[PDB]
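K.L.:
My structure is below; once you've seen it, I'll send some questions.
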Amino acid sequence: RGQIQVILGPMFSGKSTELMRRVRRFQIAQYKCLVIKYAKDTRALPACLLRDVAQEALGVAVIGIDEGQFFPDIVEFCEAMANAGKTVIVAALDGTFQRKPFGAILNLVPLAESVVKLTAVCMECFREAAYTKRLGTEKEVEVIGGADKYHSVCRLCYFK
Amino acid sequence: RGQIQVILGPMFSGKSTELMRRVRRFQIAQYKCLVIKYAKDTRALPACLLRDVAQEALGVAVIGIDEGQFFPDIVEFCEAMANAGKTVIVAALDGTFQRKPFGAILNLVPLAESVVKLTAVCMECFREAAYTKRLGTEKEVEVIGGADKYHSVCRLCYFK
Amino acid sequence: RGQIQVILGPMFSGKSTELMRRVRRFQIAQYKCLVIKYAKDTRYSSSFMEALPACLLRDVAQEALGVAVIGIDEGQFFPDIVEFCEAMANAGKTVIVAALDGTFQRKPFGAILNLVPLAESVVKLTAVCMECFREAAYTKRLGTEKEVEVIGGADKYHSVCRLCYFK
Amino acid sequence: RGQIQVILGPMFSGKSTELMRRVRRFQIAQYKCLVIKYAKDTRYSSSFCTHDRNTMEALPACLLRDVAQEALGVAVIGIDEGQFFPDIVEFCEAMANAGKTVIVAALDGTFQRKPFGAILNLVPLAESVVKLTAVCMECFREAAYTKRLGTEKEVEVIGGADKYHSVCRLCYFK
Ligand SMILES: Cc1cn([C@H]2C[C@H](O)[C@@H](COP(=O)(O)OP(=O)(O)OP(=O)(O)O)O2)c(=O)[nH]c1=O
Ligand SMILES: Cc1cn([C@H]2C[C@H](O)[C@@H](COP(=O)(O)OP(=O)(O)OP(=O)(O)O)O2)c(=O)[nH]c1=O
Ligand SMILES: Cc1cn([C@H]2C[C@H](O)[C@@H](COP(=O)(O)OP(=O)(O)OP(=O)(O)O)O2)c(=O)[nH]c1=O
Ligand SMILES: Cc1cn([C@H]2C[C@H](O)[C@@H](COP(=O)(O)OP(=O)(O)OP(=O)(O)O)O2)c(=O)[nH]c1=O
Ligand SMILES: [Zn+2]
Ligand SMILES: [Zn+2]
Ligand SMILES: [Zn+2]
Ligand SMILES: [Zn+2]
């Protein structure tokens, strides 16, 4: 009945597109669905904490979460909802700009029925990209931005 | 450099969404992209024959083809473009409503670097679905339409 | 339920290994399994639950009827691949097929691709290109034989990418 | 050039078979290969097969550093049971950054469905990550987890289907 699926990848790999592909497959079969997005990324409920939308999620069969890395309560929420019989689909970055685990996201992997890591195209050499390189000098993890602030990159380009 | 990727599956499995996900990964990395759709499905560039858009395709790096099953020249076109260095990504039904090969699309498989078959949700029992059942009694292969005319189904529901 | 899974790819892509991985997953969970291999392929690397050589899948239908999971190696060489898989899946067996999608000419190998529309699961594995070492999707024949069926391994064939193929 | 590939899954999902499928693809194309196994897992079902012994280096270890010299001499390195190597991250990154293809089979989770050792730190480092499924040994649906049958509390308890079942979420929780 209930499950957690995780869609990992670097930026620009289409994780949110894959999330919506999966959600729509259920939606066309008449399942009730909810998608949650992280509220501070303004580049289908916005939220900063998943507990903020837990009431609405009780009333659906399928929950999609975009930018899962930003929710500090990702684990508790996904596990509770999957154990209550919901299908929970999470798109998230696996790694920060430092190729370190992004928040609590990887704690989901041992809890998950399905895990995939998508690839992007390296913006610097056009081979396949598994990582995200920050272009500026900000040292904090959370810096909202797109291709003006980040490049998807392969290993060689990450370290160039 | 050139290649053919094929995205197979029944109706309602999100083939065209996956096509666009893959194409957009190249587009954001500044490749020139062209997408082609079958002109008679009205429910990028429309076409009934790929030869008609061959010129525009010569001028891009990445060509996506939606509803590839409907193009009678799909094999010749994809092979020529890939052999000219283009990445050709094709979304198509693998089977008709009779679970027979749809057009010439399966002749791409031995030519292709990548082949995947997506699944839909069975609209009748909600297990995974690999096939498309026609709801009405029309016998002709090409009948354009959505969930009002077809259901994604599993094997058991396909056979009643 | 009743399913067909198809594992495609060129030579040297580990199709037979993937087939056995999938079968063993069921076997360890106490399912009765049978693996069928093409009897004319007597290569050592393509040896060795019930495990049975056949030239026609019908020839071991009696054994196949009494199991839950049937793996078939080198699907492309069985004249009855389509009919057998479909009948077995409709009888409730899980049928897992490893096969070449393409001949040395990159044309469909027998009737194998007619399984695709009947199948719940289809993947195409990759090999390593034996000529440039990028990923390979095709098999190139090394000698001048013109007939489709020539049994052999890396002695007679290479896995290749598109550029090396035409090379 | 170099890369890390990770094959996750519960027990009985065929992770070491997938590892060997991947490594053999390179071996048959004449790459020099080494496969490393965790020395303390002495089960018959986990031992190197004879054909692999004859075509690649196959080495037991309890620390990856202990086979670093051998690993430096090859192009492709496969690691079975990567969760048990405390230096998994350092080794895999060093080797991939020196041009090697590193392929790791590992459990993602312990019997408690918590991260197994340091293994998930590879995920952000890896070019490729898959999670395989097993068959639930209790209800026969797809299984993503491993349940311990006994009452042992320690994470590391070597054993097979006699001590562990692959299970789905429902069977995991009883
Ligand atoms: C790599 C990285 C990204 N970010 C930010 C940048 C973006 O605002 C955001 C990207 O999150 P994503 O999860 O990549 O957003 P998305 O769901 O749109 O992904 P996709 O394009 O694949 O569909 O996270 C950080 O704050 N810190 C980082 O270290
Ligand atoms: C099965 C079948 C479909 N069709 C038609 C119906 C549709 O108009 C068309 C299917 O287009 P698709 O793009 O395959 O349908 P879809 O939009 O549901 O696909 P997806 O979600 O996977 O992207 O093919 C036939 O004409 N004959 C048939 O045998
Ligand atoms: C390509 C090709 C192969 N063959 C033969 C050669 C082999 O005997 C047989 C292929 O069997 P496979 O099982 O495809 O060969 P393999 O063992 O290398 O594959 P894998 O690593 O994926 O398990 O087909 C032909 O007869 N004609 C052809 O055109
Ligand atoms: C789940 C779990 C396993 N182990 C042990 C048991 C085994 O000795 C080892 C796991 O071996 P694996 O190779 O993960 O198990 P397997 O041989 O069933 O795997 P596969 O079919 O995927 O190839 O780890 C623990 O110590 N703690 C745990 O919590
Ligand atoms: Zn690069
Ligand atoms: Zn159904
Ligand atoms: Zn090549
Ligand atoms: Zn179960």
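Using Swiss-Prot numbers, chain B covers 18-60, 75-191, in order.
According to its header, this structure was worked out by X-ray crystallography, 1.8 Å.
Positions of Cβ are set from backbone N, Cα and C atoms, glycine also.
Swiss-Prot feature annotations, pasted as is:
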type     : residues                                               : note
BINDING  : B:26-33, B:58-60, B:97-100                             : ATP binding site
MUTAGEN  : B:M28 to I or A                                        : 300-fold higher KM for thymidine
ACT_SITE : B:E98                                                  : active site, proton acceptor
MUTAGEN  : B:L124 to A                                            : 30-fold higher KM for thymidine
BINDING  : B:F128, B:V172, B:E173, B:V174, B:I175, B:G176, B:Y181 : substrate binding site
BINDING  : B:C153, B:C156, B:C185, B:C188                         : Zn(2+) binding site
MUTAGEN  : B:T163 to S                                            : 50-fold higher KM for thymidine
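Quick one: where do these features end up spatially?
P.N.:
For B:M28 (mutagenesis position), other Cβ atoms within 10 Å of its Cβ number 25.
Long-range C-beta contacts of B:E98 (ATP binding site), restricted to its own chain and to partners at least six residues apart, with a cutoff below 8 Å, comprise B:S33, B:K54, B:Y55, B:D58, B:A122, B:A123, B:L124.
Its own atom aside, the Cβ of B:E173 (substrate binding site) has 13 Cβ atoms within 10 angstroms in the protein chains shown.
Of all the Cβ atoms in the protein chains shown, 13 others lie within 10 Å of the Cβ of B:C156 (Zn(2+) binding site).
Secondary structure at B:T163 (mutagenesis position), taken from DSSP and collapsed to helix, strand or coil, is strand. A C-beta separation below 8 Å, combined with a sequence spacing of at least six in one chain, links B:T163 (mutagenesis position) to B:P27, B:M28, B:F29, B:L124, B:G126, B:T127, B:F128, B:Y181, B:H182, B:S183, B:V184.
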K.L.:
On the three-state reduction of DSSP, what should I expect for B:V172 (substrate binding site)?
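P.N.:
Looking at the DSSP assignment, B:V172 (substrate binding site) belongs to neither helix nor strand, so coil.
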K.L.:
Relative to the Cβ position of B:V172 (substrate binding site), how many further Cβ atoms are located within 10 Å?
P.N.:
14
K.L.:
Per 10 Å Cβ neighbour count, which of the binding-site residues B:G26, B:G176 ranks highest?
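P.N.:
For the binding-site residues B:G26, B:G176, the Cβ with the most other Cβ atoms within 10 Å is B:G26.
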K.L.:
Of the binding-site residues B:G26, B:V172, B:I175, B:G176, which sits closest to B:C185 (Zn(2+) binding site) by Cα distance?
P.N.:
B:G26
K.L.:
Which one is it, among the binding-site residues B:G26, B:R60, B:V174, that lies nearest to B:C153 (Zn(2+) binding site) by Cα separation?
P.N.:
B:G26
K.L.:
Of the binding-site residues B:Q100, B:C156, B:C188, which one has its Cα closest to the Cα of B:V172 (substrate binding site)?
P.N.:
B:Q100
K.L.:
Quick one: Cα separation, B:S30 (ATP binding site) versus B:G176 (substrate binding site), in Å?
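P.N.:
Cα-Cα, rounded: 15 Å.
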K.L.:
Just checking: Cα distance in Å between B:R60 and B:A75, the two residues bordering 14 missing ones?
P.N.:
15
K.L.:
Which of B:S30, B:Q100 (the binding-site residues) has the most other Cβ atoms within 10 Å?
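P.N.:
The residue with the most neighbouring Cβ atoms within 10 Å is B:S30.
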